[PDB]
There are 2 protein chains.
Amino acid sequence: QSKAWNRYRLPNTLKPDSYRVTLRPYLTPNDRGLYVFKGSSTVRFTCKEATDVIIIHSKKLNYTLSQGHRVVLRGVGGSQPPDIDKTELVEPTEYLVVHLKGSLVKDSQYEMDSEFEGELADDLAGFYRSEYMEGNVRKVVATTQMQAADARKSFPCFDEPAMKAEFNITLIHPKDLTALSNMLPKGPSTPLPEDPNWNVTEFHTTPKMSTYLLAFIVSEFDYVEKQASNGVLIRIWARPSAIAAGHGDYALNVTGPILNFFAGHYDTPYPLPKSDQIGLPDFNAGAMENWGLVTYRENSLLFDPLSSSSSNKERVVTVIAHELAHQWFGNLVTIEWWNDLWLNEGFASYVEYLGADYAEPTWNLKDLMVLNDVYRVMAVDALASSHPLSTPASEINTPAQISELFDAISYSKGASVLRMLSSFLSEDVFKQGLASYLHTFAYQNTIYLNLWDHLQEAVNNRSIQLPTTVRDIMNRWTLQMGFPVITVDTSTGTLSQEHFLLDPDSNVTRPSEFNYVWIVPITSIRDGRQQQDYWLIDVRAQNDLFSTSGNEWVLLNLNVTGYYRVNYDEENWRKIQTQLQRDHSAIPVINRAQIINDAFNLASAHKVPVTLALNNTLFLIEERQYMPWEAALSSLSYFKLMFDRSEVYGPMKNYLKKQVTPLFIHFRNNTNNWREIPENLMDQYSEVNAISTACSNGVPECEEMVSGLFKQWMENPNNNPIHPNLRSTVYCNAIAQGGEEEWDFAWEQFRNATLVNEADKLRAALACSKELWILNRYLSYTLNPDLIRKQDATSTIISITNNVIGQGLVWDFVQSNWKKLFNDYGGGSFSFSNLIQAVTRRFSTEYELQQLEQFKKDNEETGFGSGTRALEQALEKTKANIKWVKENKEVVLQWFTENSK
Amino acid sequence: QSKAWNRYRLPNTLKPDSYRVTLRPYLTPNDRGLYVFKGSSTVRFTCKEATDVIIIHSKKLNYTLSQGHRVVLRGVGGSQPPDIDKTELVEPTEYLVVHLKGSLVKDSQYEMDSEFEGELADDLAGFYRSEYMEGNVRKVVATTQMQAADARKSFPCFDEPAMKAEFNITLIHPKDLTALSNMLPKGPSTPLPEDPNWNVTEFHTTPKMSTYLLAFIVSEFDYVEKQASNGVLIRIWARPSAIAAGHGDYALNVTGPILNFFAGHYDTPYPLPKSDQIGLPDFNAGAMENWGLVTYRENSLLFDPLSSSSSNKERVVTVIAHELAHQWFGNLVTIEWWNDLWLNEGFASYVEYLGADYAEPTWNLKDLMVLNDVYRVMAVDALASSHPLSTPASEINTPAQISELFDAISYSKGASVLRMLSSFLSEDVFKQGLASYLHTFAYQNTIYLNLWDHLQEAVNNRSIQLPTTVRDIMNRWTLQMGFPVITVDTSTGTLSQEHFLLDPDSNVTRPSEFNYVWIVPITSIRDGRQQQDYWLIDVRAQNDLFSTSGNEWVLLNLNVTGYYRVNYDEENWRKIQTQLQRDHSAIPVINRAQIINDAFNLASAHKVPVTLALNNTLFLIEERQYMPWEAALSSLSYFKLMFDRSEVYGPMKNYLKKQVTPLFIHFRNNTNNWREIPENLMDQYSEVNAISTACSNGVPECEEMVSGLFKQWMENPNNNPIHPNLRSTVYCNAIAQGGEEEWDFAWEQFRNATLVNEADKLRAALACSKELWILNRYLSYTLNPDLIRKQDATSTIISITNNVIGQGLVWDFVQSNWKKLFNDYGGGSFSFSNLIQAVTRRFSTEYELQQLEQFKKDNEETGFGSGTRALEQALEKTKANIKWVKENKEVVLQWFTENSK
Ligand SMILES: *[C@@H]1O[C@H](CO)[C@@H](O[C@@H]2O[C@H](CO)[C@@H](O[C@@H]3O[C@H](CO)[C@@H](O)[C@H](O)[C@@H]3O)[C@H](O)[C@H]2NC(C)=O)[C@H](O)[C@H]1NC(C)=O
Ligand SMILES: *[C@@H]1O[C@H](CO)[C@@H](O[C@@H]2O[C@H](CO)[C@@H](O[C@@H]3O[C@H](CO)[C@@H](O)[C@H](O)[C@@H]3O)[C@H](O)[C@H]2NC(C)=O)[C@H](O)[C@H]1NC(C)=O
Ligand SMILES: *[C@@H]1O[C@H](CO)[C@@H](O[C@@H]2O[C@H](CO)[C@@H](O)[C@H](O)[C@H]2NC(C)=O)[C@H](O)[C@H]1NC(C)=O
Ligand SMILES: *[C@@H]1O[C@H](CO)[C@@H](O[C@@H]2O[C@H](CO)[C@@H](O)[C@H](O)[C@H]2NC(C)=O)[C@H](O)[C@H]1NC(C)=O
Ligand SMILES: *[C@@H]1O[C@H](CO)[C@@H](O[C@@H]2O[C@H](CO)[C@@H](O)[C@H](O)[C@H]2NC(C)=O)[C@H](O)[C@H]1NC(C)=O
Ligand SMILES: *[C@@H]1O[C@H](CO)[C@@H](O)[C@H](O)[C@H]1NC(C)=O
Ligand SMILES: *[C@@H]1O[C@H](CO)[C@@H](O)[C@H](O)[C@H]1NC(C)=O
Ligand SMILES: *[C@@H]1O[C@H](CO)[C@@H](O)[C@H](O)[C@H]1NC(C)=O
Ligand SMILES: *[C@@H]1O[C@H](CO)[C@@H](O)[C@H](O)[C@H]1NC(C)=O
Ligand SMILES: *[C@@H]1O[C@H](CO)[C@@H](O)[C@H](O)[C@H]1NC(C)=O
Ligand SMILES: *[C@@H]1O[C@H](CO)[C@@H](O)[C@H](O)[C@H]1NC(C)=O
């Protein structure tokens, strides 16, 4: 509306300079059984424009009336404050509005004093609490998660990323609990005069930083410390039982070297004297990059060599690299507004791989970046209801809209765009431009224009030849949604580009200033030999680099560097298939995965027959590398979802049973009857994939093997005969093939689980049961925070709807209890989006579409929040599915039968 | 409305005397691929009241215009009929309306001739077609189903049970195809003058009989003939393959003696020269009682000693007895209108047991009457949406309502009421009154008052002392809904009665003139000794017969002869339980089944605790008789329906696994490791129940046993080692435990089955699969007439909704395609009533109730037809289930646990 307090965007009238925040958490429930933290705040601000009102962010904060009002106002340096008329708390916009009897003076400094109290709830937002068990005693830890808009919950502030200020933090805690914040404590802790049982810890002044990178923790966690080569002291904090077991050894091994590697790589030293990585039992997101105090989930930080798998090790190292990369991209240089979220996340989501590559040079995770980032986002970027990488700031106001931006789009598409940009700009020029950008905008806010300008300066300095300026090349990739599909006519060597859409009849409603045309850098190979690069500027082009004679074949997007899909004519497709059947090693592994994924996704978008996509998997019977198998399984996951409840699931499983039986058998010889694991990480991943694929599709040998392993474990509960890498999948199969007794054993083991990794494995496996009543009981369990933690609630439900039997249960449960689910659990976090996506991803029928439409209509008043666009996407996808199966069911079935023999 | 042709009931102005029907079926498709029949019929009728219009029944008939009109009127005995003004066909009331320019003369005879064409469709209604395969040759049979209001489909007629007439049937059939009707042919056949390839068979004039009993069958079936003792030729007709293998020998053995027994018992000789019993490949109901030509479903008549089970044999003898009893009750004496349908079906259901007991004296089938008739109908009779035994004639107008009356109420409650009547009148007086009633109203319609008058005459003649007249005693049971529950206070001996309702809240909209007060004949036993009979004519009474001192216990309703429930004080219930623990044999077997069933139904009525009802099943660990085990399993079926998708199913099965494990073991010793069967039928049934209960609740030895038997059959498809009594349970359990291979093998045997009994066993078993896609494929098959016959469609779907996995499947299928089912199978061979009852019996949540209400709201315009009232009942039951589960779930779950160990 016209009123200032009714607008979600903060007025640019006042600019904060420094805050003083004192916080006193109570870790013992009061007379009402409520955990309450009381605090005092003092915020100093400069008055840029004359105004009669002060608007600051305040969420769920009860203010103690002092001097007759909620807030006290004072001047600085002779400035006089006008008398306060009134104070009001506006819930819809979450704002503390202080109406004054006069007007402030321009270019003057004032201080604003507040006394407040709030709830130390278990919502994993703002200043919250996390509970764990030591022996038979409860322990409560007060921690923070101010991501997006939660800093307003802890204390009154100008909660916007562009409002940078220096914070003076003070924590009043129990005498026996250590207090941790962004900076090192200033002096030693002193007892509170009111009660000697309370300690007062005052920390140093933090540098110019945004309000969402603050962290206040009080806990008895212990730490393992080591001094990095760049003079930064790295400490790993966790529960005493976890640290005493050495679970933080790997994190301490990898944290320091990665930080020093980033500092040397970008020539920008880490400006903080210390870095504390602390694992929290309860944590919403994967991790948070608070400056100086990086908080993790316990599964992403702690690693037990005897019980954690190689996938857990990769997860730990990649998350550590991601959070340490956010130190430069997100903390030193922050976004002007969330709409440019890809500047932070995306950047980290790229360079995390670099960090991992330094920590584990023998793993080659940069190859896995293609499957984890590019083809992950390409699934949702092909929808007509997607959003550009840099949405205009006008469309993104509410906290829920801000939360939705944390989707696969930002992270994965930013990582893929930066990967393509570094590929065509070389790593040297890219990192030189990034270093110049980092030095120029330290402790400041940025937009994509500044990044393009600095990259253009680096290009000019290094004399790099590009068709146009960097800004014009990258505006095609940043300012419009989607990616181009590239059709190659090898008869004439003609290139055509067009906007790729999963549903050709879908109506794109978002206009693009470039009319959905991209300047595409093209890398091609001919008969396995690399060719000279090309630049597709126009809609259609002709060149002899893409013309074939005789048996020559050409492949575009070598190693999948560019962010685009590639389609060929039937001649070149047949040549590629012949090459694959003859000697598939002549094509790069990444290119084989690209071929499989691209064929399947083109078939889903009606560009090529589905028969071609299924034909491209006929060479898997002699393929041993992890990447093509993983790409094929991910592509066939769509078929599994589409036909798991139809007559096609019979032959299709058989077809898979034909393709995977050799690989399985091979690993039986390679692993020496499953007592050893392969040395290479790729081989371990492929072995797990082979076991799972052969074992879900009905190869009797794996069923007997997993049953024997689980019964052997059940005989000796303390000694686990299953190797950690093989644990998860075996568990799942052993619960699917077993009965009530196996489920009860697994549940009892999960209750006693001491490591979060084993607990997660068992929780994921418990949803694999094939009994309806067991699934119903499990679904009832997921809503009980005593049994299953709230952070793991929605995820668990997802596993339940991954089971074919539990799909209907989860859909009915969601339809019945959406009103309740919205209030808690997902709400406006980043989970609801996932639950909606997972529960509606099997819809292929007009009846299911009508059910989804009724679900949307019935919950208009309650709203969807962060799950809005995903729901929209679901609807679109459902329509596509209805048009797909009806067109492609029968033939697909036929094909599977013809190849099931 | 005011228009006569808009009223469903026929006018009383015209009364038919005789019909002459000539029918010519075309058993090959015409130029339009349609099976048609051409007919011509004349009707002689008397004009009781002067009318200017002739309203007759006509359905799906195309009339050739003769003399410018659809029909031609001629005078009889000098009468001069007025000329035809116009002829119209009103579809909603199915009337051919002939308007005349004048008015007919009162007490005058006229003749109406018509030539018509109809379709020989496969709807199993009217004149329809049944197709089978002999080798590779397709054979088509023209048969009839004229029950209810389907006699108008074949030829125009005054289609009402009160409009009796004499029929002259002529059938024009092919040269080599035999023709059969109600009467013997009137001389030998003659070739058709038009085409010598057609024969014209004219039959003798049928006696005064209702229109819905006509049968016209053209087929090449073969027969086995035998002359009964009463000089009536019994001929069993079936397909050549069935007769050649002697599948009709048992029917020949039992049919003649049962007819002779009925004739001797009721002193009324069979008034027709021959009785034909013909088995048809396609038939809606179990059988139909057409006078002289009794049509049966292949399973209700054919019996193979090698492959069929004793249950199949019992069905054959019973169905035969049911139809042979219908001959006296329904053909000789007919109901005035469908609202009094219990005079036909109730009497037939009661006398079928007498006939079967005569044919098979050692089976003791009469006891099963308690389980199959009384306790089956009490469940639907304890509802607020029930209907009385004798519904007012004004409430039954449309054909749909008539079909709805063919429900559990008419059949089973009539059987139970006549059982009580024979109980307190003694069999001698009962059969004397029945003989008088048959003699007086031969070839005439009747109402219940005539039956009461003749029974009162018999009572007065035999000097039987009753509290009041038979009319007043029996109008309580006939004209008002429901049954009473008698509460007994044994400390003082007080008896009270009240209208039994499963839901105390349920409101009874329909009023009762007697205010739901019954005159109850009560029989009691004290410590196993019979006491004097008592008559409860008031709501509350006191008598020392029902007062106990010390450990004395009293049971009411000995051998459940009366149609009422019994409740006791907690003391007497404990005394009964203690007896059952000490020596269960001291209580009669039927009374033990009564105890279990009444306790469970009172617990469901919130009159006694659920723990009591569950306690009464504790003695089953030492119970070997069939009736208590069957009653307990039937009662626990409701618990299984309520809790099979919840946490309670876990313990419940275990408790059953505890109870049935000894019995199963016992039979293993009795049957010598399952190579033999017990001599007694009841013991055979109990063995089947023990095997099924052990395998269903996860008793291992049963699982390995059934798996091994089915695997052995799989090795040798020709040699089936499973005994016919065990085949159904073995097939279902093996398909449940097995996988795709077992289901595929079973399907092949089903599509290559020769005996209907084997096909039914396999069709029932195929729905026991636990895989979702297999269930979807089977559900898709059920709608294909080529794979599963239409007559078996609904039942098969019901089987799928009996599977716990398939419940949501069938619910979604019904919700999506109600219109398709109510159109393609609309008003045809689809039993919507049974389908709704089966699909909606698991509903116990508010979300499911809302879904049911939305289902009702969506299809109001299309209507539910004969499944209307059942739908209402479902709704009522659904709400009652919600309350029962909410209050009993916790106590029930605990009880099972504390008794599962
Ligand atoms: C949070 O801490 C910062 C850093 O201590 C505070 O800024 C400091 O505020 C004090 C206020 O007295 C300043 O002291 C002044 O120094 C000038 C020096 O010329 C002197 O003329 C004045 O009389 C006065 O003593 C101090 O300079 C300033 N900065 C530093 C580096 O200490 C800030 O006010 C705190 N924010 C709060 C309380 O919200
Ligand atoms: C219909 O009734 C007839 C006669 O009541 C049944 O025929 C009888 O069948 C039994 C069983 O096969 C025969 O017993 C056998 O007799 C032979 C000697 O002939 C003996 O070697 C066998 O060990 C056995 O005891 C009985 O003789 C036979 N009677 C006649 C007159 O044929 C027939 O089985 C019934 N059909 C049914 C039940 O479907
Ligand atoms: C809470 O405050 C007390 C009192 O200051 C701290 O106890 C002192 O810890 C220092 C650590 O070097 C010792 O030298 C002193 O002797 C201790 N006692 C006193 C009276 O000073 C205590 O460590 C604080 N707890 C924290 C920081 O968690
Ligand atoms: C962290 O790094 C240290 C040193 O690189 C690792 O310690 C080595 O572990 C290997 C394997 O157990 C031994 O063979 C070496 O002798 C160890 N070296 C020293 C100096 O102790 C340690 O295992 C690493 N922690 C991890 C990977 O969790
Ligand atoms: C159709 O009618 C003809 C004529 O009556 C039947 O043919 C006679 O059949 C009898 C046996 O039923 C023979 O003894 C005669 O010699 C036949 N004569 C003639 C003139 O055909 C014929 O059998 C009938 N077909 C039936 C009843 O299916
Ligand atoms: C703040 O006040 C509201 C309303 O009085 C109350 O519901 C809430 O519990 C208070 N907050 C705390 C932390 O007590
Ligand atoms: C797939 O391969 C088969 C041979 O296995 C071939 O006949 C068919 O044409 C191929 N389909 C396409 C689309 O190339
Ligand atoms: C719980 O798990 C722990 C694992 O450390 C084990 O030592 C303990 O015996 C378990 N207790 C029970 C009751 O299962
Ligand atoms: C009767 O007439 C209607 C309308 O012409 C036609 O659709 C139907 O097929 C006819 N029935 C027969 C058996 O000829
Ligand atoms: C019953 O009627 C029969 C038939 O006439 C008669 O013989 C008999 O005496 C009657 N019984 C009486 C009147 O008690
Ligand atoms: C059922 O039996 C248990 C003991 O087996 C007893 O405690 C309970 O009271 C009984 N139920 C009733 C209703 O008496």
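Numbering, chain B: per Swiss-Prot, residues 67-967 in sequence.
Going by what the header records, the deposited coordinates were determined by electron microscopy, 3.0 Å.
Even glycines carry a Cβ here, placed using N, Cα and C.
Pulled from Swiss-Prot, these are the features on record:
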| type | residues | note |
| --- | --- | --- |
| MUTAGEN | B:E291 to N | No change of receptor activity and HCoV-229E infection |
| MUTAGEN | B:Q293 to T | No change of receptor activity and HCoV-229E infection |
| BINDING | B:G352, B:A353, B:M354, B:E355, B:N356 | substrate binding site |
| BINDING | B:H388, B:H392, B:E411 | Zn(2+) binding site |
| ACT_SITE | B:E389 | active site, proton acceptor |
| MUTAGEN | B:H392 to A | Loss of aminopeptidase activity |
| MUTAGEN | B:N818 to E | Very low receptor activity and HCoV-229E infection |
Problem set entry | Cβ packing number for B:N356 (substrate binding site), 10 Å threshold | 27
Seminar exercise, completed: Within 8 Å of the Cβ centroid of B:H388, B:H392, B:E411, the other same-chain residues by Cβ around the recorded Zn(2+) site are B:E355, B:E389, B:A391, B:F395, B:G396, B:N410, B:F413, B:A414, B:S415, B:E418, B:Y477
Exercise. Hey, for the substrate site built from B:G352, B:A353, B:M354, B:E355, B:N356, who else sits with CB inside 8 A of the CB center?
Worked result: B:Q213, B:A351, B:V360, B:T361, B:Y362, B:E389, B:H392
Problem set entry | Closest of B:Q293, B:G352, B:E355, B:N356, B:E411 to the residue listed as 'active site, proton acceptor', Cα positions, recorded positions only | B:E355
Problem set entry | Inter-residue Cα distance where the pair is B:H388 (Zn(2+) binding site) and B:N818 (mutagenesis position), in Å | 31
Exercise. Of B:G352, B:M354, B:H392, listed as recorded positions, which ones have a Cβ less than 6 Å away from ligand 1?
Worked result: none
Exercise. In sequence order, which residues at least six apart in the same chain have a CB under 8 Å from the CB of B:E291 (mutagenesis position)?
Worked result: B:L299, B:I300, B:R301, B:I302
Exercise. Using DSSP, would you call B:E291 (mutagenesis position) helix, strand or coil?
Worked result: strand
For this session: Using C-alpha atoms only, work out the spacing between B:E355 (substrate binding site) and B:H388 (Zn(2+) binding site) and round it to an integer in Å.
Result: 9
Exercise. Just the number: how many Å between the Cα atoms of B:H392 (mutagenesis position) and B:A353 (substrate binding site)?
Worked result: 11
Problem set entry | Among B:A353, B:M354, the one of these binding-site residues whose Cβ has the fewest neighbouring Cβ atoms within 10 Å | B:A353
Problem set entry | Rounded to the nearest Å - Cα separation of B:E411 (Zn(2+) binding site) and B:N356 (substrate binding site) | 14
Exercise. How many whole Å apart are the CA atoms of B:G352 (substrate binding site) and B:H388 (Zn(2+) binding site)?
Worked result: 10
For this session: Using a 10 Å cut-off, grab the number of neighbouring Cβ atoms around the Cβ of B:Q293 (mutagenesis position), all chains included.
Result: 12
Exercise. What is the separation, in Å, between the Cα atoms of B:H388 (Zn(2+) binding site) and B:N356 (substrate binding site)?
Worked result: 12
Seminar exercise, completed: Spacing of the two Cα atoms, B:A353 (substrate binding site) and B:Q293 (mutagenesis position), in whole angstrom, works out to 22
Exercise. About how far apart, in whole Å, are the alpha carbons (Cα) of B:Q293 (mutagenesis position) and B:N356 (substrate binding site)?
Worked result: 20
